[PDB]
Amino acid sequence: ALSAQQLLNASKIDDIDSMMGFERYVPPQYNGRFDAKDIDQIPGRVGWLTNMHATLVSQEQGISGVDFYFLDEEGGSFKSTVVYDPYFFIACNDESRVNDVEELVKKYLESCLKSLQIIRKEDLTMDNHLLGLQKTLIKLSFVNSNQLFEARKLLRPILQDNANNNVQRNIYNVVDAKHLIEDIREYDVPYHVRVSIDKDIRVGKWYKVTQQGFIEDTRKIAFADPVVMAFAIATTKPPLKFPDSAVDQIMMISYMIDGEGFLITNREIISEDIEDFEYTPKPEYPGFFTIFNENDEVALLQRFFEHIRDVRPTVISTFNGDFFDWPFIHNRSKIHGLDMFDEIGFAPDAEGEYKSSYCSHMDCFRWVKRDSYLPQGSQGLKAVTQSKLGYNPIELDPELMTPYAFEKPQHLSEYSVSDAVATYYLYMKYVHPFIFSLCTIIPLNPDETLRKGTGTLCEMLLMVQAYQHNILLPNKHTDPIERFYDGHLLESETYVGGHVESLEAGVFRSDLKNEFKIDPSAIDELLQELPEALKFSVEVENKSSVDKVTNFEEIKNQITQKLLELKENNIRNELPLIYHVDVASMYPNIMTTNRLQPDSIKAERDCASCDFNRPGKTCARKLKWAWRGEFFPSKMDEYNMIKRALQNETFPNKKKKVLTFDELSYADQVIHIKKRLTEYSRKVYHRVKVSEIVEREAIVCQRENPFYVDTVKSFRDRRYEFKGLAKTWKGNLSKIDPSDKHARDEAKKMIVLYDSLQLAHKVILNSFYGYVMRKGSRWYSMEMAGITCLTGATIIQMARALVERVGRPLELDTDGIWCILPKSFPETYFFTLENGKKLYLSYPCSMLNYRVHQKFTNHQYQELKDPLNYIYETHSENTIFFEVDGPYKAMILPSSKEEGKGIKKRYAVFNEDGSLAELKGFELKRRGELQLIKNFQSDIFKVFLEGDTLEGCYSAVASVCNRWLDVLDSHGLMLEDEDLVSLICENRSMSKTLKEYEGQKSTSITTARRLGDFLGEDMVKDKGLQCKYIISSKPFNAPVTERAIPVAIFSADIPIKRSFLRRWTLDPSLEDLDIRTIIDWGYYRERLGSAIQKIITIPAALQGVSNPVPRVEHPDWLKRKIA
DNA sequence: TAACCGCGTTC
DNA sequence: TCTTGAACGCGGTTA
Ligand SMILES: Nc1ncnc2c1ncn2[C@H]1C[C@H](O)[C@@H](COP(=O)(O)OP(=O)(O)OP(=O)(O)O)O1
Ligand code: SF4
Ligand SMILES: [Ca+2]
């Protein structure tokens, strides 16, 4: 059926590609040098691989192959095709009677099967695969993917009919071919992934296409220079609505092509003609913009396509172009009966993203959200441009853009152009290098590299490794539709994750004194530990053995000259040293060190049957993780007893209009069971969820095939590279190479380059840890993720134990800790080496490191020495190191309003430089929140730097508080009408459409309903709507939820504006629309109030300063405490 | 009061 | 058909 339907595309695609100068090259025939040793003496064409897609090709049904797109050495492009049979495996019950399994499949699959061979693969779930026993399978090959699916169609029944009971007939009778089929395997490998992997081909790599196949020209250093072009469209829009593809037209289309810039004008909307101008925001981002003022909306769409057809771009960049730009251009093209596909080769795909054959479509927004490391309230185009490229792009109000078409066009023109310059340069300096480089190791084309989840990226990488060690791939994981425990149905099970702690709140500055009580037995402990830990510091930390220089004494003396003077005066009070320490790449290093991988986790049945179960098991490492389950207090009895009704069908047809318990699929059934089961639990239990913890043990086999571990290490290594250059470049020519009088921002450009790159790998890296819990994961282990976490806790806790005994740790999260230490503590030294240069030694860091190494070091790490003879060599492995952040000027931690309880994961930090070092958690950073608190927070944090003493510090702070108070107490009469509105608004996102919030109450929720009635049905068409709202004063004595009002009315017609304000306050006699009359200042007075107590006041108190802002008082407990 | 829920952060 | 994790904060309701 489909092979013709699917070869339509193939032929269509082939024509389009050819249109763009992608003619299907075929190489000369050669018999001789087949080895890649003499690559020149082999005929063919050298090309840089830019792209690859799955295709069907007729004889030269249809046969599955892969189109590969190249740029030649000469300039201009070409294409080539590898054909390669889709394939998968049948597993077998008893590995004896396999010819019999090959016999019946050969017969049963005559319709679709092409080829059949028995093969062997390693399989890490087989008893002694470590001793060379390989698992046997039948390899099923097809001429195409479609044929392969047909096979999976014909196998599923027997896979299911064999999973169910064989039902006898002669019940007195004192096997069949089919019943030996164990399972099916590697059947869902995306086809192009299959080729890319099997043939070892990767985009970004240089190949010569030859008769024999592809040869990586491993000699060509750097990538080619694809023609990139990045666009942005400007759109007409109603007041207070979103652009619509039916009613609305496209004002402008701005774009760039390798630094040459362009703008296309709809003259029917843009009144004035527009003149060639320039927008060069910084000097490194040149944008000359010649313009094409075009008569019709059509001539605009057609001047667009024509240019793209001319320049022939293999990359087309956009900012969120997938969900706005492209679908707008497409629908407005459908209007005029233009065919975008026929015109530029782009169409939707089965996920609604716009992709083309020849040209990758690189939606920078996907990078931004996945890989930028920016918070959600910075994933905006503006803020990205700010953060990433270091400048402010032209701003323009949305509701203005449609007006500014007529009135002020040159203004809007310059903005449209800015959207593009920010996109093109964002792409080139950040996206292009990352993705294209990443494709050289990941078997995906650039579009999927950019888009796939980071969990998937990990999977791909793990597949190449597993393939290349001939390891059979486990099937995707499947979750039980319900689990139980101690009789109780399970709600959710996980493991105890990270260990977080707030210890002390308040301001801590370098110029303000602090009181310390140094544990005496700790500095005794560390006095003993100084020799090894400093030999350590040189033997590993710099790995430079010992006595590289002489100072090993001129330093081991100087350290004690502070450690001794400390132990006697073990209660001092002076200036602080504010330090963060944080284990670099914790979970990955914890994993590599403990040789942690899903397959490395064995049971009783597993570890026993192993032929290394001899005397002196040095290969079974015992590690503890903490399981946690959430269940109903209903035991076996009640649980079982809630079998209950099973008789309320109540569901739909397509004449059906009737069902039963057992007529609803087990999903729907279990959904209903959810409801009923909740009732009996709370009714008899006095709770609706019990959560208990049990320490589990797990056996981490040290001998297992480390394809997973090794992959993690490889990716960590990949990353440390950039964390090397990042640290290098921080002092390389930023610290000591310039005099600050030589404007070399060049090093400042590199640091953002490498800081971004190193971060961009962070999430993929840690996704090697997360992955083992991902759904539809091929290598699932709760145990492993469990063990990794708890080990992390243990490591950080133990490190706190020491620090609290030797200073005051402020805050602590997972792998990192903040602490002030005494200002006369052994800081950082430079053990000097004879060979000229000097190393770096920070005693606090190296102090912890030795203890890590002397307490959590894998002494069981076995690795395979002699393949043929199965000889493992044990050795000692530990890659866990703390890293210091240098000493900071200040640090502010909020305190809770609840009593004793602190606030974790929020704080502000400042450099001796004076600049804001780090800011965490706060509403200022987060998307939405109350714009008041945000600007307050903006204003406030800096001001913790003013003031001469701790007491006097909170003063300059307290001023700002009162300032901001005098704006609320003054019922915002101190603030301009236009200005105020913004400052008072609170912006929230709904992540789902409004329909899917059935029976919940929230400001976002009702704002949505309100927008809905006011501006219309379309207003909640789709998910992700921003709810901009103020909370009204009336009705008095009514829940907050109810008084959420969209700020849109406050720019809408007065009749409508009244009818709704009156409606929304149950106040029909409402006549006053005064924006300030409706605003419930009393509420907004508490919120700003909470902020003050959180940041300023309760922290003030806990540091024994009298409340500095009495216009908001202590809670009854903070009062009832001072007594 | 305590248990929740949704967002959106920190790890 | 896509699909890393768990610990927190906070405003808000729910029982
Ligand atoms: N994005 C994440 N996904 C899954 N786990 C994460 C993620 N981020 C952090 N973690 C967990 C695993 C990390 O090892 C642990 C420590 O936090 P953090 O220090 O930010 O990561 P890291 O230690 O791996 O980075 P760095 O090496 O830069 O310190 O937090
Ligand atoms: S832990 Fe030791 S005995 Fe158990 S499977 Fe691994 S190598 Fe064999
Ligand atoms: Ca870390």
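To match Swiss-Prot, the residue numbers of chain A are left as they are there, and the shown ones run 31-90, 112-225, 233-712, 717-1185.
Every residue gets a Cβ built from N, Cα and C, even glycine.
Quoted from Swiss-Prot, the note on the mutagenesis of A:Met644 to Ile is: In POL2-9; temperature-sensitive mutant. Taking a C-beta cut-off of under 8 Å and a sequence gap of six or more, A:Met644 (mutagenesis position) has these contacts in its own chain: A:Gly854, A:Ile857, A:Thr876, A:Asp877, A:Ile942.
The mutagenesis experiment A:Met644 to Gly is recorded by Swiss-Prot, whose note states: Increases rates of C-to-A transversion substitutions.
Annotation of the mutagenesis experiment A:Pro710 to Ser in Swiss-Prot: In POL2-18; temperature-sensitive mutant. Here A:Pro710 (mutagenesis position) comes close to A:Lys718, A:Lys719: these same-chain residues lie at least six apart in sequence, with C-beta atoms under 8 angstroms from its C-beta.
If you look at the deposited chain, A:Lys712 and A:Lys717 flank 4 residues with no coordinates, and their C-alpha atoms are 8 Å apart.
In this structure, A:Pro710 (mutagenesis position) belongs to neither helix nor strand by DSSP; it is coil. Chain tracing stops at A:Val225 and picks up again at A:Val233, leaving 7 residues unmodelled; the C-alpha atoms of these two are 14 Å apart.
Gap check: 21 residues are unmodelled from A:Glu90 to A:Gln112, and the C-alpha separation across it is 13 Å. In the three-state DSSP classification, A:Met644 (mutagenesis position) falls within a helix.
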